[PDB]
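What follows is a set of notes on a single structure, which appears directly below.
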Amino acid sequence: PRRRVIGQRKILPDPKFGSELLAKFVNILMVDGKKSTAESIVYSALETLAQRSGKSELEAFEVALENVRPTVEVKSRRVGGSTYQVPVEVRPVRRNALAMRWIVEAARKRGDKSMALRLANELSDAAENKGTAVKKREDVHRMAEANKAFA
Amino acid sequence: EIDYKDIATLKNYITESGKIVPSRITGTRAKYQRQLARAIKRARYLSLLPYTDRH
Amino acid sequence: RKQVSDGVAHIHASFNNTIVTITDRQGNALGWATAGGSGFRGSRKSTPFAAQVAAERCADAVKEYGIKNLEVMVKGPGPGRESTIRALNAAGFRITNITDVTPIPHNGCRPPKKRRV
Amino acid sequence: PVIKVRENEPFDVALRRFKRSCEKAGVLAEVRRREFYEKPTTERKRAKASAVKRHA
RNA sequence: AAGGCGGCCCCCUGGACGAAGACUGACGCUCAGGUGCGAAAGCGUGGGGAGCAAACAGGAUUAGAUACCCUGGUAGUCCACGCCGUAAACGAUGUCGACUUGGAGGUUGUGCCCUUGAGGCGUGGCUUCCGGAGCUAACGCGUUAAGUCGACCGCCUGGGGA
């Protein structure tokens, strides 16, 4: 968008819980336009990640997101002929997007049997402040603290 | 009639750090500005005026 | 390590680095910290953030002396001229005076030649 | 550019006053001017160009 | 006069300008050859040497880097006395004189007026920018002419070789 100011598309709420967060999570987990295949995975993972804790589902999902949500990230910049990394503050919508994308890529990089099990384990790890999604968030925060001088 | 001994008058044409103010700021004639510069330098020599704000 | 309560913060703000030295009223140094010695090399060293953290670490090198009121003498054109002053005020210090003591030659020695970069 | 922080003034206004005084004194411009040698022909040409562009 | 000349003080010293007069009475202008002055670099002798910095050394960059950049660094830069006599030594515009609409400034004298004022109005010297006629191939110059003339001098005759 050189000049384009752009609005926002209408995302439908989740059929089971009525959450836009879960709808976007299903959208991020979906491949090849297979929304019904992704919804079953997300629902099975949320169910399995419900009995473990005890705070229903949506609450457990938000607890897992709270540990993967990055507050500050670095933006590459080419000014002084070299790699400038200015730590910029992340917006809440981009915060949720990054958290969900990291959780999905971390669950797909697992050795469990089904994607539902991988998701359940990744979300349980995130709620316990461990895993590879929390690892990536700490990596990003580390890279931001290193370049804090370039704010 | 600018006298290097008239420190009360010379202090009006120097900044807080002791530097001479330009003639564009005070709007004084070029001739009397040259006389003022000479008088301020002489008064700096006689230690009646400071060279700088340090010493 | 006795109590002073009257210090001077000598800030040497060069283009490539920033050196903060806290001395007593007479001029005897009590502690010092630099931008290059605080974990910054190359491009990060000549930044106001490096000067700020250097002023933070230098204020910790004098906590055993119990300084309450200290002066600020800034010298140099480099960055960190005001960043170090802010980092010193934020460290629980009563800034009493701020003074610029950058050396100005009255047309004295000949400076180096221009860089044809 | 000596700044004495007078009573009943916060630190921030004293720092801004110090910056204003050091810029009105022109110490940074001078120390940036004196770091490299400028030939007499170069400074004369620069002064002439500045006096010419100060005509608008 | 040009090259140039920049803290302050003293000693010696040249030129320019202005006011009102007095004086000499063409004593003037230009000038081949001649003579003198002539930035910087350079040379000789004797000093001095902080900073800077040809050469030089090392570190980088690079395909190479005998360079730009970085760390040092000798001559030199400084002083006295001689030599050198060259520069884009330029206004790329020889000197002297006369005449030709203007505007805004700068700098330095001088005169007049309840001096109202740091005022206004005249009158000289030098100086910056714009611009009219005119001139120019054009750019532009334009009362400080590259306009209209006069005196004398220097110089040019296709590009290289040179």
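Going by Swiss-Prot, the residues shown for chain A are 2-152, listed in order.
Every residue, even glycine, has its Cβ placed from backbone N, Cα and C.
Looking at Swiss-Prot, the entry for mutagenesis of A:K36 to A or E says: Defective in ribosome assembly. In Swiss-Prot, a mutagenesis experiment is listed as A:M116 to G, annotated with the note Significantly decreases affinity for its own mRNA.
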Checklist line | Neighbouring C-beta atoms (10 Å sphere around the C-beta of A:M116 (mutagenesis position)) | finding: 20
Check: Other than its own, how many Cβ atoms are within 10 Å of the Cβ belonging to A:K36 (mutagenesis position)?
Finding: 14
Check: How long is the line from the C-alpha of A:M116 (mutagenesis position) to the C-alpha of A:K36 (mutagenesis position), rounded to the nearest angstrom?
Finding: 14
